[PDB]
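Down below is the structure, laid out as structure tokens.
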Amino acid sequence: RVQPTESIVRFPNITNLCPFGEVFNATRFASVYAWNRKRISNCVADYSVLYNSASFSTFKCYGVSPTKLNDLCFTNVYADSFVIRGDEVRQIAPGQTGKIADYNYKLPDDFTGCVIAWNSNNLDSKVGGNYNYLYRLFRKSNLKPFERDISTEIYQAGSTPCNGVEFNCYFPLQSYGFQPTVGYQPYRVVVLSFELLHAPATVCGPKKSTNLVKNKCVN
Amino acid sequence: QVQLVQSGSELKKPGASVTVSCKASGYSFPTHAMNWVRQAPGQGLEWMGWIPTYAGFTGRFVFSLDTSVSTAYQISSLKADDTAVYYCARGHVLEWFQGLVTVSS
Amino acid sequence: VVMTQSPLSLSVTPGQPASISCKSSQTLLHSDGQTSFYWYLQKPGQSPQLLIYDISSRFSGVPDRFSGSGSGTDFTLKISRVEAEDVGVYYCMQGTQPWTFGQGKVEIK
Ligand SMILES: *[C@@H]1O[C@H](CO)[C@@H](O)[C@H](O)[C@H]1NC(C)=O
Ligand SMILES: *[C@@H]1O[C@H](CO)[C@@H](O)[C@H](O)[C@H]1NC(C)=O
């Protein structure tokens, strides 16, 4: 065969900064009941910054390797951001057996992305009392990936006759991730879900190099 | 990062109402925690409100606020305290603060 | 008690550290219901940025040169060094104690 002599690097004409910091430097995070799933599109993403941040305790990739990312153009990237408690940090993972993924945030087993989390006990923490983050104890379906179950009602989870009025059927008012103290530490989890070319791509790094000749053996 | 943009100053002799404005970059959200202060004439900064509530003063002030880039603006008379009294702050990212008003000539 | 502060004016050499203290009536409150203490800094009629201090921890914000003995109702900010003319007026803020309140050092000399 004939060895290619030239190459084509053809990237979309994107001039935006790609504000991941508007997800990560936030003063307020959602509880495990819900997340914003902020949509990131049309930007020059650079994941070097998140990967090498000294602020992160974990950066786990299931799909695209952490050492790549900048070389891939995605159609959309979504940021699912919430506060989780230390003992459950790894439990949102495909090993969905610890009673968080099935009542609270569930990562897909075929997740294409990466999960970021960090110790943050100088924020979202208290000297004492309850705080802003609760939990879910039952669902009776064990949830779908990315489902946001925010329905709070007295429910006969225990098959005890709480017919509207309350027992082990009450609200899951757990008070997690802050208790003045692992098992009381907040971690601000951000999950980045990636769309693997299902439309013209809009999110990728700072590359370009071509004349689009189309008449040479090229890479 | 999350820089706030103001307008020019507003000069008025009569006790007419005035409107000011604040603009910024961003995405939509349920969170609404932007706020306002005044540079009081011989005091430090003083807060009028944040979420649409008032600090210890008469509610002659208007919380014209929205989601995303909150179209933040506001008083009915301007009969007192005109010394650049509308600084904008955004307690969402980096606690950014920035800031206007006058009765003269 | 009233978020009052030490009247530091010009008594800092251009190559020296400085400190400013202020007094509150209590120590564990904020605007969001958590613990906090805030600082702002500017000389001219410009916009100071807001720096967050905890009741058990140190911060950094836009500027790096911060430390401070926020040990009790008497809360002190430590200026590691005042770099000559790079000065400004300092204010204390407390969620439950007027949010911003204080007297403001002044200059280097
Ligand atoms: C980038 O711009 C050039 C024209 O300057 C265009 O030919 C190229 O196709 C654009 N990139 C992509 C992926 O379309
Ligand atoms: C968060 O803010 C810091 C400045 O305090 C900045 O260095 C960092 O890059 C920001 N994080 C992201 C993901 O942009």
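Sequence positions for chain A are given in Swiss-Prot numbering; the residues included correspond to 319-484, 486-500, 503-540, in order.
Just so you know, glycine gets a Cβ as well, placed from its N, Cα and C.
One mutagenesis experiment named in Swiss-Prot is A:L452 to R, and its note says Increased resistance to neutralizing antibodies. Decreases HLA binding to NF9 epitope. Increased binding affinity to human ACE2. What Swiss-Prot says about the mutagenesis result for A:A475 to V is this: Increased resistance to neutralizing antibodies. Record note (Swiss-Prot) on the mutagenesis of A:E484 to D: Increased replication in human TMEM106B overexpressing cells. A:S371 to F appears in Swiss-Prot as a natural variant; the accompanying note says: In strain: Omicron/BA.2, Omicron/BA.2.12.1, Omicron/BA.2.75, Omicron/BA.4, Omicron/BA.5, Omicron/BQ.1.1, Omicron/XBB.1.5, Omicron/EG.5.1. Listed in Swiss-Prot as a natural variant, A:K417 to T is described as follows: In strain: Gamma/P.1. Natural sequence variation is annotated in Swiss-Prot for A:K444 to T, with the remark: In strain: Omicron/BQ.1.1. Swiss-Prot gives this note for the natural variant A:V445 to P: In strain: Omicron/XBB.1.5, Omicron/EG.5.1. Where Swiss-Prot documents A:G446 to S as a natural variant, the accompanying text is: In strain: Omicron/BA.1, Omicron/BA.2.75, Omicron/XBB.1.5, Omicron/EG.5.1. Listed in Swiss-Prot as a natural variant, A:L452 to R is described as follows: In strain: Delta/B.1.617.2, Epsilon/B.1.427/B.1.429, Kappa/B.1.617.1, Lambda/C.37, 19B/501Y, Omicron/BA.4, Omicron/BA.5, Omicron/BQ.1.1; Contributes to cellular immunity evasion and increases infectivity. Looking at Swiss-Prot, you'll find the natural variant A:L452 to Q noted as follows: In strain: Omicron/BA.2.12.1. Natural variation at this site is recorded by Swiss-Prot as A:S477 to N, annotated: In strain: 20A.EU2, Iota/B.1.526, Omicron/BA.1, Omicron/BA.2, Omicron/BA.2.12.1, Omicron/BA.2.75, Omicron/BA.4, Omicron/BA.5, Omicron/BQ.1.1, Omicron/XBB.1.5, Omicron/EG.5.1.
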End-to-end CA distance across 2 missing residues (from A:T500 to A:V503, Å)
8
Please report the distance from the Cα of A:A475 (mutagenesis position) to the Cα of A:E484 (mutagenesis position), rounded to the nearest angstrom.
11
Under 8 Å, Cβ to Cβ, against chain C: pull out the ones among the recorded positions A:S371, A:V445, A:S477, A:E484 that qualify, in sequence order.
A:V445
When the Cα-Cα distance from A:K417 (variant position) is computed for each of the recorded positions A:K444, A:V445, A:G446, A:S477, A:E484, which gives the smallest value?
A:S477
Can you check which residues sit near A:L452 (mutagenesis position), meaning Cβ under 8 Å from its Cβ, same chain, 6 or more apart in sequence, and list them in order?
A:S349, A:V350, A:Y351, A:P491, A:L492, A:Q493, A:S494, A:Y495
DSSP output for A:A475 (mutagenesis position) maps to coil
A:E484 (mutagenesis position) falls, by DSSP collapsed to helix, strand or coil, into coil
Nearest of the recorded positions (A:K444, A:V445, A:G446, A:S477, A:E484) to A:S371 (variant position) - Cα to Cα:
A:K444
